[PDB]
Protein chains: 4
Amino acid sequence: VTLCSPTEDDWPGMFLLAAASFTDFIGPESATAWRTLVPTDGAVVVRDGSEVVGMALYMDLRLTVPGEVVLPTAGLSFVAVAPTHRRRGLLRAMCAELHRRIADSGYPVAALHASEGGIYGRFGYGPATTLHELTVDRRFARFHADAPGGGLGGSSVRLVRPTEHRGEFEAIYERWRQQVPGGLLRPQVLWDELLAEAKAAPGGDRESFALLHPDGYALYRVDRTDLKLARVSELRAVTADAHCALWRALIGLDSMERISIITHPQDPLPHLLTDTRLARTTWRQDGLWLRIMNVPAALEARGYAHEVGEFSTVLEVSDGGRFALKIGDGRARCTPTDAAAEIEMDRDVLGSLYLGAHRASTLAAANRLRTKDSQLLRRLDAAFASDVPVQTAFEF
Amino acid sequence: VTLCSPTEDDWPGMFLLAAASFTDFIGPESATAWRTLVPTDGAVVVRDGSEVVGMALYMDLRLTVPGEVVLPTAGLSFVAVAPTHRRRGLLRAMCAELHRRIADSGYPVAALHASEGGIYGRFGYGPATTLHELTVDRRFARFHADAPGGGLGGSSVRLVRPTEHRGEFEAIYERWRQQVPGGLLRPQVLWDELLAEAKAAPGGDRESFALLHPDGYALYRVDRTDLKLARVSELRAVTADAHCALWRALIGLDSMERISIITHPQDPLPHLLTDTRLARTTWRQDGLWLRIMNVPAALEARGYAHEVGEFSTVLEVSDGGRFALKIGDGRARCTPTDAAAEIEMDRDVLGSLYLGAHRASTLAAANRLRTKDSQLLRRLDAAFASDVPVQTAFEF
Amino acid sequence: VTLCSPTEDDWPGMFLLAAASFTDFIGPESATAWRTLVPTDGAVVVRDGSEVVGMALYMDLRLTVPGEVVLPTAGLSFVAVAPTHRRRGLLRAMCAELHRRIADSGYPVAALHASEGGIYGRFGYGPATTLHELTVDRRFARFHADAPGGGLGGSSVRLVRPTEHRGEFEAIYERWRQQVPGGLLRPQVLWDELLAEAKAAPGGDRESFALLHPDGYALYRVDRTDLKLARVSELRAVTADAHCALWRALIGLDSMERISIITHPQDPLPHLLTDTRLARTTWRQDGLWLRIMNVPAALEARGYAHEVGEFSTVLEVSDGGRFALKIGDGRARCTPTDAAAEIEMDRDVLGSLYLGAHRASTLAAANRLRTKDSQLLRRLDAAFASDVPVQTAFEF
Amino acid sequence: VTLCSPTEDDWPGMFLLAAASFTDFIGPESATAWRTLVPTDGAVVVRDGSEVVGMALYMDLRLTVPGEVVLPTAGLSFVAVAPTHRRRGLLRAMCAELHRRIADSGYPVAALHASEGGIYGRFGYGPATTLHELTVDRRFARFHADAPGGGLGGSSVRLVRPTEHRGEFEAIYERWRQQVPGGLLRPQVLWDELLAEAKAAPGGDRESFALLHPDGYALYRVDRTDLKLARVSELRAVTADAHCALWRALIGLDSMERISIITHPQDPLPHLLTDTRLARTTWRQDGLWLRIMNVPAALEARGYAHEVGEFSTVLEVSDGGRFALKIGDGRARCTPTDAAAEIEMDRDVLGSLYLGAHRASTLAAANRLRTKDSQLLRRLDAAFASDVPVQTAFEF
Ligand SMILES: CC1=C(c2ccc(Cl)cc2)S(=O)(=O)N=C1NCCCN1CCc2ccccc2C1
Ligand SMILES: CC1=C(c2ccc(Cl)cc2)S(=O)(=O)N=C1NCCCN1CCc2ccccc2C1
Ligand SMILES: CC1=C(c2ccc(Cl)cc2)S(=O)(=O)N=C1NCCCN1CCc2ccccc2C1
Ligand SMILES: CC1=C(c2ccc(Cl)cc2)S(=O)(=O)N=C1NCCCN1CCc2ccccc2C1
Ligand SMILES: [Cl-]
Ligand SMILES: [Cl-]
Ligand SMILES: [Cl-]
Ligand SMILES: [Cl-]
């Protein structure tokens, strides 16, 4: 059993492993498109001794973090171990090799979407965004008097075919992703894939439509089995007017009983309606997971809340070093030290704090971060918070 | 049709209306116990012209708000209009009369639990706490290495009969409620009621048991139909050790598949486990609703976050006046002014901000609070936040 | 933490532990009745250091094994560890103490019903009977021309109240249990309990009725929620005529859609009908578990199939010794030896073979019993088989 | 209404009748492939008077029976009567004609799979194999210490594409079918059909994968709707090592919650696991049905258990004659006699005994076989039993 970078001849075997490992396997053609984001030496395989019995790779991504800072990010994906070779340490060996390559290549952070929640914490990844499914019973939905875009005249939203307005979606999404923590740059190939998913499939998904505003769009389709459910696959809005206008149009889908969307916990939708309860949370789960590869680079690159006054502390990451951390005027300086630690946490915990989705004091209450200073906790809560709520861009 | 305070002879008619209006009607005996919290002139009825066709009352409560400040609070309850007298303006008339009496009596706030989410916003109530149901598949649940109380020796938790340890539950709960925003004083009669609900009922609920720690307790029972589900009706813990220890014991219920609890969005439970996903959010809803009766009294009484630096603004509540609001050193001063408003919101919106459950910037994104200054929004978000997360005490 | 025999003062604490551990806890009064079968020193408890945090006991039973031989049998029951004291080795300590007492008292076998299937194998217990639920859609059920009791005249079965024919049920059951492997003597107190379960409960089970034949009876009741399902709680028949007659009567329950029974895999019911498929197997599970305490006493006491010719072998039980085993003329002699083993198995595997419910060759195919001689396997299969199929008497 | 052998021009009408009669109708192309197994004069049709209103045929098969003896077997299939011509005696007429041709052609046995369980007993067919669905919750599944193939090093199983390893599956299956009662020779055309079913269908079944061992294979696919269920369509293993290894790999399908298989009642899978209950029996049904066409040829051809000592009896089959039956040294001699019968049974009952799936004493308890000698019953039980458990090859 040996570990190495795959040659072109290894890819059919990798696709076989993938097809048997991921029920949602996107298939050879789509896999090949996403492959254009995998750098040279971004992939490892494990051959028996011959067929591939393990694989993993990362893609070159661009992640927005608080303060509208964009970080090069290694996006782990296509991770699989053959059902015949479980419990043999293959995942650990593959992850170790990739992390070495990712660190040596100069990525400050790595990221992934987790197939299960109990696997990646031990490799330093913490859940950093939260997915929130809202299901609206639109038959009762009525907008509040305060909601934007309620006046007389024409509507600002248009019902369109997705493939005919690619440029407008691209430009709107590019604006969104640069200003929202969790945003990812979506390259041309991923727009090819997205629009391909928009068309109907025989025995599969129904046709997708779009609602288009100058400052926002929604892509939706009727559910394949529940014909009174419309599923919004993606809603991106850059202003409050655009967000409200798009939801007015969606609630105008009179043939539907329910509209569902995977969104974030701070989606203002419930407050747009006269009955906030109509926007039911039907599902909650971790979204993006983060491993901080370089602690000082990551902590210095991020913007911090201006409201908290300047403060200094000493942070130890359980293996990843000890640092004097000074935060003031929305910026951090993070330098080596051997002074006594005031805060301790595992590497994964820092990932969970990093985008502002989890509060330091909540993690402290579970003893995932240790300190004897509750004032320090309040300061970390406040500093690491994000002005603009953390969102999830797209799964990879 | 006339409106007045009920006499003793009106109560049988009120119980009839209640039994037909609330499927969860606690019954005459329990209603009579809760009645001991209703002040003289705390109730109104509407007679036809004779039977009672409308009723409403408030109870004298004590609500903890951020900064561990306890406010006298009028708790609206037992609100009903006969199915024969709908759409006749009875609710509006009853609420107006009660609010007048509540304001004249000197309550700074009123509160309630809403039967539906679309009714009480127009009377000035905003949802101020959030209920979060977690369902844990305990068969996979394993505690993180970091979690408290994992070492060798004896356990600190005892399995006990609720009725034999009333004093210990009372004292633990009293500690909890004084330090947590949303906490309510639970008087002797409500402990009588709680322990009465603990016993089994023929054809009804099963017997309740308790898990008792020096600094926490849990009350639970097996679900009446799903015999592999244990429902935690109440878990109150004053330290992280107590909270973890109680959950270790609950996950030790080997005869169960699932443990469910109605808790709050910042419950650290998910982070106690090696797989955070096992703590599934199965339900989300508004808890306590708040109407601020006196804006300056309420805003001055509350503690504010020390992290935000001193700032001043002008707040208009849509009918309830305009105020110069100065916040600094964790305190507010709130005085009358005719200077131009920098922030505007309806009265209900202020209730939703008041305990820290909803962010000003989220409400702004729905246009429920209007300002042209985003720095001011960040400052309000930070100031109104609560060090200790907002929780829900008990339904009334 | 200490282990000892309970005093009278320990029983309230034991009932508390029981009520919290067994959702089907029969309650103090019934527990007290079953207690009459627990010998002096038949119970152990574990106190903290004080409350009981662990308990286990055995009852004095009489088990029929093949050849209509009745063995004194220690029936483990009421086994529980507090949810607060899991993973502390309490079960292992309690089982070790009880097994020592059971062995020293002279029981050749111990037995139990398992709450879960993965717990008791490591303590030497193997599943020895198989429960088979049959559900008959009686609306299509038609008896085969060959089936007994189809001729003209009066019926031999009577519809009766269970409490008025106790003596007849007792005598029929006593005949059944003496001739069927798996049969248990049912003492007077267990008949008191059975007939008490026969009456209706407010909000609980419906009233039970009986169908009575000179050589058989059935006890049944309509399901509490599914009113078109009749559940046969117990059917005991000593002749084929009685068994068929009782099923003719049950299929005569014209108000029902379905009749269900927990029976054994060799129940002839399917073959009584013109469509064997109508007797659907809706559930399959282990029934009685057996631990052979004394290998030679147990193997010598049992009758063996006369069809297999005399043969000799050497059997090793993984800890419980090595024996020269000679089987011929339906009898075994089983003596100590140090000669090379021809068959090896763990103690639990022998329990699974002992009543004839599992074939040696099936267990060999899972490598639970090791031999290099397939002729020996065939001989063991044949010898250990039971003329009269293995059944399950009652749960304890 | 006349009955005759179909001409080429009758087949479109037969396919129409088939498409309207079998919801699982394999379609014209597949029907045409299976047709290659139908001998000249192996089919009958009934025309109105013109369209076909009835049809039936048999295929030339090779069935393995105990003692690894292979018998030519007429496999009835494609049996249908038009919904317009029910209750007209068409089935009886078609079956009578085919049985005459089958008997005259020299087949000792005929066989079928029954659409319903109440139809074929009256034509002499008895259910002779038993299908057992096991559903494994693989998330809890852990192998016993005794289970084969648990040691260190590489795995012996490979994950492969079915179409690329046809030869290896063929050879493994050929070994299996020759040594297992119930085995059927699978000709080249049926391997063409099987591998065609392996590919994905748009709006239909998902792609199939294989797990390949030198001495065994499994074919499986994810369920089309339940994406956490993997269905094993076929598992064939010639050694215990191969069977265990294949199940280790299947339980290694970490993306699945459950693995299901249609197997037989003696599958050792449950005993491979530390918790035998995890292998849940979720479904039970008759598999292959057998009609013995020639009683002495069938009874003489079969091998019998060597364990039972030589014995003689007189068997009457209700229409099919009376015979002196002598069984000894694993062989039977079966000759005509007019001596008094000691055992009587219908022809279908003998089919149910023939492969060892049903015990003579179980059938006696339902009065489906009559004798006044219980020693004789024990001898028949033992003699007709099969060393190697009866299995079901493939449906036809
Ligand atoms: C984009 C994508 C793939 C892909 C394919 C080829 C290449 Cl070169 C790169 C990525 S995929 O793995 O086929 N499933 C994809 N998307 C669906 C949901 C994401 N899942 C997938 C399962 C899996 C497995 C380990 C780790 C994470 C996740 C997150
Ligand atoms: C404590 C209680 C009552 C009560 C009874 C008598 C007296 Cl004097 C005071 C309170 S109750 O109304 O019978 N239902 C109670 N509890 C159950 C859940 C609370 N629901 C109840 C329905 C209802 C109706 C309007 C407004 C709020 C809510 C919140
Ligand atoms: C008869 C009986 C009990 C009993 C009570 C008191 C005395 Cl002194 C003896 C027996 S019981 O434990 O309350 N549940 C009983 N019957 C219901 C089903 C049996 N279950 C029960 C759960 C359990 C727990 C460990 C081991 C086995 C089994 C098998
Ligand atoms: C192989 C096969 C057919 C076939 C087709 C053409 C020829 Cl020439 C021979 C066989 S089939 O009848 O179309 N359905 C087949 N298989 C599916 C399951 C089997 N069912 C089928 C329904 C049916 C109808 C009566 C008797 C038995 C069974 C057992
Ligand atoms: Cl989002
Ligand atoms: Cl709460
Ligand atoms: Cl039984
Ligand atoms: Cl099979």
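Chain A residue numbers are taken from Swiss-Prot; in order, the displayed residues are 3-51, 56-402.
Cβ from N, Cα, C; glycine included.
Lifted from Swiss-Prot, the feature list:
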ACT_SITE  A:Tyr126  active site, proton donor
ACT_SITE  A:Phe402  active site, proton acceptor
BINDING   A:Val85, A:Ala86, A:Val87, A:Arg93, A:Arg94, A:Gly95, A:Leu96, A:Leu97, A:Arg98, A:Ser121, A:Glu122  acetyl-CoA binding site
MUTAGEN   A:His119 to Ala  Decreases catalytic activity on AG substrates, leads to a change in the number of acetylated sites
MUTAGEN   A:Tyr126 to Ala  Abolishes catalytic activity on AG substrates. Abolishes catalytic activity on HupB
MUTAGEN   A:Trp197 to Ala  Abolishes catalytic activity on AG substrates
MUTAGEN   A:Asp292 to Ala  Nearly abolishes catalytic activity on AG substrates
MUTAGEN   A:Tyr310 to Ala  Nearly abolishes catalytic activity on AG substrates
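Counting neighbouring Cβ atoms within 10 Å of each of the recorded positions (A:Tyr126, A:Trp197, A:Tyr310, A:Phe402), the lowest count belongs to A:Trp197.
In the three-state DSSP classification, A:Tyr310 (mutagenesis position) falls within coil. Contacts of A:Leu96 (acetyl-CoA binding site) defined by a Cβ separation under 8 A and a same-chain sequence distance of 6+ are given as A:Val3, A:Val48, A:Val59, A:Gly60, A:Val87, in order along the sequence. Once Cβ contacts within 10 Å are tallied over all protein chains shown, the recorded positions A:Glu122, A:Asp292 are led by A:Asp292. Less than 8 angstroms from a Cβ of chain C: among the recorded positions A:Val87, A:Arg94, A:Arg98, A:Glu122, A:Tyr126, A:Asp292, that describes none of them. The Cα atom of A:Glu122 (acetyl-CoA binding site) lies nearest to that of A:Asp292, taking the recorded positions A:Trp197, A:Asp292, A:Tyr310, A:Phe402 as the candidates. Taking the Cβ of A:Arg98 (acetyl-CoA binding site) as centre and 10 Å as the limit, one finds 11 other Cβ atoms among all the protein chains shown. Cβ neighbour count for A:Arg94 (acetyl-CoA binding site) (all protein chains, 10 Å cutoff from its Cβ): 19.
Take the Cα of A:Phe402 (active site, proton acceptor) and measure to each of the recorded positions A:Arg94, A:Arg98, A:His119, A:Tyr126, A:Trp197: the nearest one is A:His119. In sequence order, the recorded positions near chain B, meaning those of A:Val85, A:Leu96, A:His119, A:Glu122, A:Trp197, A:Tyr310 whose CB lies under 8 Å from a CB of that chain, are A:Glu122. Residues A:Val85, A:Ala86, A:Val87, A:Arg93, A:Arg94, A:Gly95, A:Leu96, A:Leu97, A:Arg98, A:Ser121, A:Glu122 are recorded as binding acetyl-CoA; their most distant pair of Cα atoms lies 19 Å apart.
Put simply, A:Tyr126 (mutagenesis position) is 10 Å from A:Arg98 (acetyl-CoA binding site) when counted between their Cα atoms. With A:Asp292 (mutagenesis position) as the anchor, the candidate recorded positions are A:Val85, A:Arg94, A:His119, A:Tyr126, A:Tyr310, and the one with the nearest CA is A:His119. Using a 10 Å Cβ-Cβ cutoff, A:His119 (mutagenesis position) registers 19 neighbours. Looking only at Cα atoms, A:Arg94 (acetyl-CoA binding site) sits nearest to A:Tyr126 among the mutagenesis positions A:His119, A:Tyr126, A:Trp197, A:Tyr310.
Annotation for A:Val85 (acetyl-CoA binding site): spatial neighbours A:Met61, A:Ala62, A:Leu63, A:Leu97, A:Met100, A:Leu118, criterion Cβ-Cβ under 8 Å with sequence separation of six or more. Of the recorded residues, A:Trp197 (mutagenesis position) and A:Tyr310 (mutagenesis position) place their C-alpha atoms 32 Å from one another. When Cβ atoms from all protein chains are considered, those within 10 Å of A:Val87 (acetyl-CoA binding site) total 23, not counting its own. Cα to Cα, A:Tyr126 (mutagenesis position) and A:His119 (mutagenesis position) are separated by 10 Å. Secondary structure at A:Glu122 (acetyl-CoA binding site), taken from DSSP and collapsed to helix, strand or coil, is coil.
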